[PDB]
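> I'd like to ask some things about the structure below.
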Amino acid sequence: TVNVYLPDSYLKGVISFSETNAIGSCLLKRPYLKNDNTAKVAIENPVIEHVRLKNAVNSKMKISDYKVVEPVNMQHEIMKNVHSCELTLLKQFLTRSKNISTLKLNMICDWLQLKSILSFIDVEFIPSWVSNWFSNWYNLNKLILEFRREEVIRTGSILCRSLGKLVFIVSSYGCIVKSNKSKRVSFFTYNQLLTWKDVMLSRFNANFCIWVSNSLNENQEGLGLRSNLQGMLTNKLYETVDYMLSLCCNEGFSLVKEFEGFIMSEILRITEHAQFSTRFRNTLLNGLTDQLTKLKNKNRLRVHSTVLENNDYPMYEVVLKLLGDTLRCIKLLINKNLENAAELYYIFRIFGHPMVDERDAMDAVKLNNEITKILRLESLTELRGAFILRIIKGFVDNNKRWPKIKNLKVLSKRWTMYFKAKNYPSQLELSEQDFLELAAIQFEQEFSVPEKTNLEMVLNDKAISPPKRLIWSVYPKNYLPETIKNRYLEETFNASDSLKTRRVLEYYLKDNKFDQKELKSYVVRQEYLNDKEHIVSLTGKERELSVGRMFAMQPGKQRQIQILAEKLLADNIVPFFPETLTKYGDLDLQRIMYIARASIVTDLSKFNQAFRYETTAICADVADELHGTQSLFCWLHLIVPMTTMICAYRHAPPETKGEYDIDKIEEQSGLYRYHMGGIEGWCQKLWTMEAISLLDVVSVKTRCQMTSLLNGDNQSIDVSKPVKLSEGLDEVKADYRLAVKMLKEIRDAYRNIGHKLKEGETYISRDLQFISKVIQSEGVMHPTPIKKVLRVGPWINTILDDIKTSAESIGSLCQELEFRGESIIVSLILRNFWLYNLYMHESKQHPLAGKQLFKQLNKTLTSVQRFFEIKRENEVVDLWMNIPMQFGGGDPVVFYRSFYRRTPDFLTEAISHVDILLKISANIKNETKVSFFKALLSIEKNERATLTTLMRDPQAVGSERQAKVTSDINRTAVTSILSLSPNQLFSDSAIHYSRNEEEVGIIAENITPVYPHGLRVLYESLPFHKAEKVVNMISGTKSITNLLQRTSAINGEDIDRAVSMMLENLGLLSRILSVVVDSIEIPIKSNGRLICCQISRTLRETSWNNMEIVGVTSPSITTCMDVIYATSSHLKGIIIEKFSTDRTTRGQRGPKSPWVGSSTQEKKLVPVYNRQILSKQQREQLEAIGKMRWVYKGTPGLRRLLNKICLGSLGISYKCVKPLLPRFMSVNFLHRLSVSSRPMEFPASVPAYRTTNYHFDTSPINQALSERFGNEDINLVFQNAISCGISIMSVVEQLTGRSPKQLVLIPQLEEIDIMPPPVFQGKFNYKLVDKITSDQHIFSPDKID
Amino acid sequence: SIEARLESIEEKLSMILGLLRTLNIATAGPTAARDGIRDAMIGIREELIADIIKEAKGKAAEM
Amino acid sequence: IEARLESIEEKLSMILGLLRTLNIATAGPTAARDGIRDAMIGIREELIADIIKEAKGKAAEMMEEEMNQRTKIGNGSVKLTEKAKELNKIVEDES
Amino acid sequence: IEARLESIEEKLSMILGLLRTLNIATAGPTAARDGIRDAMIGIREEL
Amino acid sequence: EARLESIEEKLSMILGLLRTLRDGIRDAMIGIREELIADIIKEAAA
Ligand SMILES: COc1cc(C(=O)NNC(=O)c2cc(C(C)(C)N)cc(-c3ccc(F)cc3)n2)ccc1OC1CC1
């Protein structure tokens, strides 16, 4: 009834070369940017949108009076265009951010015991290399937001506006810009209109951050970021690169690509000896100059027979001089400083994105994916032997046995006795012949393929290709011949509704004959080998800064096979390869950190296109043997060579001679058939394993010690070897010789397999220095603070423009300037600047809500004033913006987050934050600041206490004191939509969903006390859990009511729901302050302060009708602890001491190991049995049942409930699974229980290297606690106290130039209570579970036979 | 070294066994798959065996 | 008895040599872009000669540069080409 | 003394078995390349 | 001295068939059917 087309606000997409060509060709009636088939179709039969754009443009000034150029020739003039100046607005925003920030700074300094720093930011002398970018962004963003508002009302709208000397004509399908100063016109897409705006925003953000940090650091060193960048030089760099890109039309981005390599070379010069650095630099310069020489011919070849053929290209010398100047600018910014070099990693974004050619990248990779490769049998079998050896080692280590071997007669005596003894040889053994004779082994089935289809695996919000015959549906009808159109209309009548969808969700929900046992038979019978209706489409969506990276896409049937193979490898075989699986989180960041030592950093980005069947099968066969299948891990090289590569982008069509069958059409610039290589990402795990196993053979052949890390697309090989040769060249030459020799060996090993490593992608070094793209030298990490804050601004990361999510994103992005960077003031200033812009300037005009939001905000602002008696309306916004969002204020960062990262009991943290805020606020009366908590405790708890809310969210509050979320409001709509679907399974599940939800809470209603985390465990033990995931995956789709219709537009019902939620969460603070009860007693302390933990506990208990919760309340370190500064003299607190004597501590490392706060949970007595046959889901079921058994003991009905759950899920009795269950031996599960929703790490809010130079003593506090309490457990978290102490050490040095020598934290015992293990009373309602397990069986695991 | 002169024989012929295994795996590729001879080259793997039994017994039960 | 052991040893040694030196050429298009040619096995030089005589145009070149030619590097120390010295002189000077 | 000899004989038997299949894919003609397909399609019904 | 006789005889055959780098299809069929039935017996009750 109402479908809307709200456009985008940020790039979030890709700039299309074919769409621009079509727009320009339609407008000019001549080819634009290229003479391909797109220009022909656009000229002959233009699409209606382009016709309307043409008419709108013609109504205005005439196109033949201006010189036609590319949109990229206009950046320099677009980035220098000046419209109305916006300096007063910037001054206002900065002043207001300073006000809010000073209130927060008072909050911090009040309790840190410190005793005008914001006066260092002088608002009257802003440099004007920050102002110009702000003005440009402001004007362009105003234009874009006005267009979005207009487009929400009318489906297709064309808007014309003048910005200085440029005139823009903007539309959703095309854009025009004309310049009067230069008299020239250009045609582009909606992308390239909001990417220029993003460039302006990022330039302003970067320059603003560096100006603020330099202002802070010029008065107190260490107050700002630890990098000294000149801003005028950054402005010069921006202008110079803009001019260079303008001259070199679109081939200049391949030239901008080398800035990262130049910065890497500078870092290597700083940190290493001349031999490595000069080699890297020379390799870089040679390739850069080669590209510079080749530039001209590429452009002159592309623009043949085009309107741009008459434009002149720059000569060699001018572009050479421009490169020289820009590289000078980059080198001077890095003043031999390693912090500036790491800081300058943000310029890879600051220049724009290239325009990607869909049919050119495909052509470029074609001839690589086609050449024949000559391979050596011996190396080919050695790789297979190494893979088999890895498998043998994995099983021997994990299962203490060999895998089943088909024939124990292909083994010599040595390997026969190794088989009998159940062990393997050491690395000093295992010559090459061992690999050769190991490659003869064939395994038997050790794993299995699940019989039922995993609905959590197949179901995702992704796109799929049409079948072979229904592929003409991806192009406009105007672009195709008449016979093709008629036969396509005939064909689409015979197809089912599932073979008409380009989405996975619609592919499954619309299926009329779905069967969960179909995939097993499909895999076993190999019904994918000869499929006439199989095709690979290449929509050409890519990632940053690359002339080509094709996103492949497949029909659903083979998409299932690809997903299944990837999952089976990940679950079963990726273990045994710790190099890859542990890459992100443990291996490289912290674990890894005469005997010569060196490093090699070969790239593996274009790794898939050199693989062939003969190089993948030698290991995919071992995978098949282990899993018992015939051909499931080598499907790609079996099916892909038999089909056609299409490149089916919306616009660019193929040049057909009038024939429907794609396999009959002659190969073109966008079509080819015999693709012998691999597709990107479809078999990544197997290729990674082969790459790892090749280095085993290489290491055996030589006698070096190699350790491999796979950080992204790079392979880092760290090599060591006892040189045993000295008395000549001592230490650096030995490392260089080892590096060169091992580089030769590795390159030879890769060549023998069919990969020809390029000279420019592999380099040698003395030590790893770019792991996961973080610059760490000598144990000190140098961050890239301003790289995640480039695009901070209004309406970021919101599907529909809602203030809650946008504010949360602003806070999250700005908190990184504190976590990675060592400055809290810079983060405060930026965060409050952008939050003030969002709330008080951008809410007046909402595309979907109008003025309503602002009105709501202005009402909440009044109420608080009337509650607190604030005289000045300007200082009530300051107070409101420092209140947590959970109570209805605007503040997307809680106080504790600046000192420690994780905590239980968010509510106590919010209470403590508000308490300190009211304590420092010497503006309100003392009566009101205690009356706020009485208002908060005044509740209407008499409501329905359903325990499913606590199962979903153990830290939930009731009685409408909480803020509502999107999942809870979209649940009913999603279920109602799913109920009306052709798929019987989904419809039945959605019909029974409401009753199962209402019943899952009744199972444990009559059990006391209530332990919400035990309820979470019980929730996870049931199939309903999994269903509740699927719904949540469909709730976030931006259009729930159009799932079963092909509209791609937002329906009116969804908009109304979203606006109602947005408007109802903006009055929460007004609602809670309305009613105050004066007969409520606040637990005041003997210090004159109020106990926040008791207030939190009372609020939690009251909101649930006083049901005696346990195990969720815990004090905040910010309110139960008092910090003072002494030297081994104070009354029984935890002491934090500094190893060194130097004043400051930034940029140093200490003797201690990094502090990570672990939990040391669940002392576990694991069983001893085979777990290989069981899928991962069954293992999770066993773990959940074990936790259920541990937490609840002696509770009536426990054994019967466990038996019901076991029969429902695993299909076998509870006494038959008892041996398989783990046995926990611990009495306090309130402390040791491990479950989601319960944090398992407690790190500090500082980088790891910074924690290595403090040490802590906890004996006196232990004595005090034992004096007060017994030997039993208490609420206080210990890891978290130490984390807070370390962060205090850091923050004090930030705010005052001197780091304390020692600080003591004294505990205040009125805030601390005990948690003895509870005793549960009541009987479980164990019958209900039966019914649930019957109607949610599609989400159950496979039954154990 | 009478007993050592034929253990080296055993190791060497097992090495050529491994070489022939890899060669056989390599040559059964896209050309073999389209003609339906790949499975005869590699053999049955305990999974197609269960499939045929189930349909054989299912048809026998249907009797 | 003993002599036959030496004879079988010689046979196995030469079979090992033959299987060690053997090379494989992967499957691919039939050079007429109609069908897929199956994999071939033989000595490296003859396979390379046949494949190159099969190849046409740019493809052949990369094959010649991808299997016949290789990166000849000794003691590292890549020399910067004469055209790359001008970038160096503009970047490293007057700073 | 005796286990080694019988192991050698068995390994040579598997060598002969392997060497038999290696001349059907590439060394064998394409005309007879399709002979085994009929039997393979027949195995599903031969058991 | 008997197993060796078969060994020496089979080396000549192995080299003869290896130097080529009609009847093998039937050999492959009988070979696959040899272990197919044994594997079915093991798979098919305890
Ligand atoms: C991992 O989730 C939790 C952990 C803890 C925890 O760790 N409780 N703590 C002690 O039981 C304890 C016992 C003792 C004794 C044995 C008397 N000396 C001393 C100390 C202690 C503390 C700080 C110090 F600075 C020094 C000593 N703590 C508490 C609660 C947790 O989560 C649930 C609330 C949700």
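All residue numbers given for chain A refer to Swiss-Prot; the residues shown span 8-122, 129-606, 626-1377 in order.
When the header is checked for method, it gives electron microscopy, 2.7 Å.
Cβ atoms are placed via backbone N, Cα and C, with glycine included.
Under the heading active site, nucleophile, Swiss-Prot lists A:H1263, citing similarity to another entry as support. The feature Mg(2+) binding site is assigned by Swiss-Prot to A:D635, A:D745. The feature domain 'RdRp catalytic' is assigned by Swiss-Prot to A:628-811. Under its mutagenesis entries, Swiss-Prot includes A:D745 to A with the note: Complete loss of polymerase activity.
Neighbours and distances for these, please.
In the shown protein chains, 15 other C-beta atoms lie within 10 A of the C-beta of A:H1263 (active site, nucleophile).
In the three-state DSSP scheme, A:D745 (mutagenesis position) is classed as coil.
Cβ neighbours of A:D745 (mutagenesis position) (same chain, under 8 Å, six or more residues apart in sequence): A:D635, A:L636, A:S637, A:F639.
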> Taking DSSP as the reference, which of helix, strand or coil describes A:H1263 (active site, nucleophile)?
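Assignment for A:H1263 (active site, nucleophile) reads helix.
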> Could you give the Cα distance in Å between A:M606 and A:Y626, the residues bounding a stretch of 19 unmodelled residues?
20
> Just need one number: Cα of A:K122 to Cα of A:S129, in Å, whole number, across 6 unmodelled residues.
11
> Just counting, how many other CB atoms are there within 10 A of the CB of A:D635 (Mg(2+) binding site)?
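There are 16 of them.
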